[PDB]
Amino acid sequence: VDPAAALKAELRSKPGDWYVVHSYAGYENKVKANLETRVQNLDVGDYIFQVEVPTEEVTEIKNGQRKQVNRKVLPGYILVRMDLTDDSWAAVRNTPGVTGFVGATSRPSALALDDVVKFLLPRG
Amino acid sequence: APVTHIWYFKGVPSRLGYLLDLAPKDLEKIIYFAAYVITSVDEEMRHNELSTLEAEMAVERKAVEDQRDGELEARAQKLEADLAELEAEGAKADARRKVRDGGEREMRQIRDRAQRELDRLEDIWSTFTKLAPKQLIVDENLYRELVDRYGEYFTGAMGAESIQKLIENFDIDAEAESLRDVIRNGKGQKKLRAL
Amino acid sequence: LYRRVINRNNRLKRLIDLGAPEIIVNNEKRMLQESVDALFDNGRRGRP
Amino acid sequence: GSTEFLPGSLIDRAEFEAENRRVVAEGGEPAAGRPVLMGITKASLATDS
Amino acid sequence: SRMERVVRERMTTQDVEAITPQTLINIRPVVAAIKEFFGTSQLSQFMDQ
RNA sequence: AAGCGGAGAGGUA
DNA sequence: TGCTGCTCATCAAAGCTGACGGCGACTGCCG
DNA sequence: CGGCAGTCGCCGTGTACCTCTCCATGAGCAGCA
């Protein structure tokens, strides 16, 4: 059984759609923690379900020595599984660090399941 | 990725607009990734494919009517369920007759999606029969429908990579001769704009 | 103004060598285009 | 006409007469021109350098 | 007013029962504003002597 | 044998 | 476990408001 | 279809010289004591 297929199925079970958010470099972890805190405080958990930042352990070379340093897959981009509601939009947008929702034209678009899968398997 | 020189795009007049004959607003939309633009469409393959495509669309609409009739009969049974005690029992007539307006909404419900699909297919076919170079297609959904159903027979993109193709596929001689013809025998704002 | 261009270009190349989805890559290309337009003539459109 | 000039423009009268005198040979179709009065800010930016 | 946004956005990120006034007050914007006004301004001028 | 660019304010003919 | 030296990043935006004449694209707008 | 008048944006607005001041920060992440 292919692990990617199982992950795709378990994500298809999860409700909502995945969306991408642009942020500043060096802010991903703090943005994630603040997002979780603001979600739990505002009781908006009925809209925001998951917040994740894909990261890979890359062999950084310090003076010839290979050490696994965690580097973000998408610099300044985070992924959230949610439903597009006005309250959720405002809550996620007004969080410190969020600049905007990347999407075609003006209305933000939803990622395909394969694209989300390709950025979640353990590879680092 | 190719980019564009600011001097020849944000100028008064926009000297890149005069070359491709496009309004500066359209260039503003295309260049900064806010609208799609088709660059070329081969007309012969479109020409000798009309019958097959329209027949397939007719089959798709028959597929819609297939669900339509069953939905109609199911709605009829659902309304009969409420009608079972409407004018023969002691239930208050207020709700038992406002469920008739609810059933009006119900009968409109199936025809809603029916007309939605009818309009979808009609507009898709009309747009595929009206396509011409340098036409802006916002609201991706339309573009996805076009690139899935009629995936071939045309090419379109977004950004400076498409402006490059538009500039490449430009015939100076034909446009110059046409403009000289217009300024020769013409009258109105057309002559001024061509000059 | 050179530094921002040569940083955004490198970020776009790195993001385009990972097989990233279309939306992110075209957003990056738009940002690069804005950076170059600000290099050649600053403030001609938008905010300086 | 057959003078390869663009109507609605401004050209120096010396070149105008030279072009007309050249075109009235090996054929003929003189161009039609009228005098114009220009400011000192438009004539300064319409030089040949 | 610039410190107010910081103090208002700092209280929705930490845990209650540990918040103290000595923890939500950041002095730096105020001293920055004072130092930017008294020096490098258009109305605090070098004296004539 | 080794540097000297921006912004603001006041004055002189 | 807490002061303090070393490092790095351009997407920011709530504030701003006392110029005035010439010239052309143009754009919604009316008939 | 056919014009059309108000609007919005960009261009320009004297010469030479003297004196004084100031020029990014906030968070993060090691490196100790």
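Going by Swiss-Prot, the residues shown for chain E are 394-442, listed in order.
Note that Cβ sites are derived from N, Cα and C of the backbone, with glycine treated the same way.
Annotated features in Swiss-Prot:
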type    : residues        : note
VARIANT : E:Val423 to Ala : In strain: vr1; rifampicin-resistant
VARIANT : E:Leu436 to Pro : In strain: vr2; rifampicin-resistant
VARIANT : E:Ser437 to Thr : In strain: vr3; rifampicin-resistant
VARIANT : E:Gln438 to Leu : In strain: vr4; rifampicin-resistant
VARIANT : E:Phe439 to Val : In strain: RJ37; rifampicin-resistant
VARIANT : E:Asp441 to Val : In strain: vr3; rifampicin-resistant
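The structure, with features from Swiss-Prot marked on it.
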| residue | record | Cβ neighbours (10 Å) |
| --- | --- | --- |
| E:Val423 | variant position | 12 |
| E:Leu436 | variant position | 5 |
| E:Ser437 | variant position | 9 |
| E:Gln438 | variant position | 7 |
| E:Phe439 | variant position | 5 |
| E:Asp441 | variant position | 4 |
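A distance of 29 Å separates the Cα atom of E:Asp441 (variant position) from that of E:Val423 (variant position).
The two recorded residues E:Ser437 (variant position) and E:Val423 (variant position) have their Cα atoms spaced 18 Å from each other. For the pair E:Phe439 (variant position) and E:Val423 (variant position), the Cα-Cα distance reads 23 Å.
On a Cα basis, E:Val423 (variant position) lies 19 Å away from E:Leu436 (variant position).
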